[PDB]
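Asker: Can you read through this structure? Questions will come right after.
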Amino acid sequence: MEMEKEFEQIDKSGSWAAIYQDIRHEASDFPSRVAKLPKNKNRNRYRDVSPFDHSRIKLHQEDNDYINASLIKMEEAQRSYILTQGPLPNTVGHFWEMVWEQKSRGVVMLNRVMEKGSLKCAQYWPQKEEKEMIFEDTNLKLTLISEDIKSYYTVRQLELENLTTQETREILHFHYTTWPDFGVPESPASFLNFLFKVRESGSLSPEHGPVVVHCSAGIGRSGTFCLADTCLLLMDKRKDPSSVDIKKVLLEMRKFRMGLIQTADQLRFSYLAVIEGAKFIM
Ligand SMILES: CN1C[C@@H]2CN3C(=O)CCN3[C@@H]2c2ccccc21
């Protein structure tokens, strides 16, 4: 069923809450035993948001390999994403260790550091060229190279140095700065423009490690970003673009991380984004 007609049918009927609860009920439940170990309590932002054991990213260290991060591997679309929480004061060094070890080119940030008057993640990147950051626990140096501030997003060039080997890599920081404190954007135009800027950078392409995507919990806004990207790629690849079933793609993604798309309004916004993005391309 063409999703645009499914969309009008749900809107006229006002059944978004009913569709969303059906997804919550059918979603996968896998163990997260490593996330719940007492040694890892200060590595988790939210007691109810944990990576499954089968899909968690492992840090390359013998001490403690744990980070709150999952690999989402989309077999038919040939895309992979790492979805992670906003870094905490005790995990900013682990975060950049993961970017280094996974060979990521891009970090996608969909929150502000402060929202609703509370801290939603650590200030984990440098704000001035001449004031670099050193992470002593993981032996990394991070330098701000350049910053391009636009109306709806900021792009940063960062230099990450492995102090152990003196190798360096260029990391691109894509910061969507205008998601509202409450609800979802009224139009998906600026979110789709942003998605197209990340794609154009190479950050989502198979010559690099998976993109790292976060918000505060790494399931809601982060879920919307990967869901819209995969659905549009499948509409490009298949003979019948009308066969793409957004609810089935979301349930496949929830095999790899719990809770992706946190509200019925985020589910409606994801449909709007895919419908408008399809027509822009097709
Ligand atoms: C270089 N650097 C940055 C890291 C990142 N970091 C946080 O985000 C919370 C505090 N802690 C560190 C810290 C502390 C004192 C002086 C310098 C630095």
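Per the header: X-ray crystallography, 1.6 Å.
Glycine too: its Cβ is placed from the backbone N, Cα and C atoms.
Pasting the relevant annotations from Swiss-Prot:
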type: MUTAGEN; residues: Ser50 to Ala or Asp; note: No phosphorylation
type: MUTAGEN; residues: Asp181 to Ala; note: Substrate-trapping mutant
type: BINDING; residues: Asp181, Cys215, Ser216, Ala217, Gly218, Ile219, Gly220, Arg221, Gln262; note: substrate binding site
type: MUTAGEN; residues: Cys215 to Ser; note: Catalytically inactive mutant; abolishes sulfhydration
type: ACT_SITE; residues: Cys215; note: active site, phosphocysteine intermediate
Asker: Could you tally the C-beta atoms, other than its own, that fall within 10 angstroms of the C-beta of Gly218 (substrate binding site)?
Answerer: 29
Asker: Cα of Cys215 (mutagenesis position) to Cα of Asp181 (mutagenesis position): how many Å, rounded?
Answerer: 12
Asker: Whole-number Å distance between the CA of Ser50 (mutagenesis position) and the CA of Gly218 (substrate binding site)?
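Answerer: Cα to Cα, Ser50 (mutagenesis position) and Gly218 (substrate binding site) are separated by 10 Å.
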Asker: What's the most sparsely packed of the recorded positions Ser50, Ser216, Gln262, counting other C-beta atoms within 10 A?
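Answerer: Counting other Cβ atoms within 10 Å of each of the recorded positions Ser50, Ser216, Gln262 gives the minimum at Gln262.
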Asker: Starting from the Cβ of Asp181 (mutagenesis position), draw a 10 Å sphere and report how many other Cβ atoms land inside it.
Answerer: 8
Asker: Work out how many Å separate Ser216 (substrate binding site) and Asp181 (mutagenesis position) at their Cα atoms, rounded off.
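Answerer: Cα-Cα, rounded: 12 Å.
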Asker: Among all the protein chains here, how many other CB atoms are within 10 A of the CB of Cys215 (mutagenesis position)?
Answerer: 26
Asker: Note down the number of other Cβ atoms within 10 Å of the Cβ of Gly220 (substrate binding site), including every protein chain shown.
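Answerer: Around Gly220 (substrate binding site), other Cβ atoms within 10 Å: 21.
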Asker: To the nearest whole angstrom, state the Cα distance for the pair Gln262 (substrate binding site) and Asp181 (mutagenesis position).
Answerer: 14
Asker: Compute the C-alpha separation of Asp181 (mutagenesis position) from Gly218 (substrate binding site), stating it in Å without decimals.
Answerer: 16
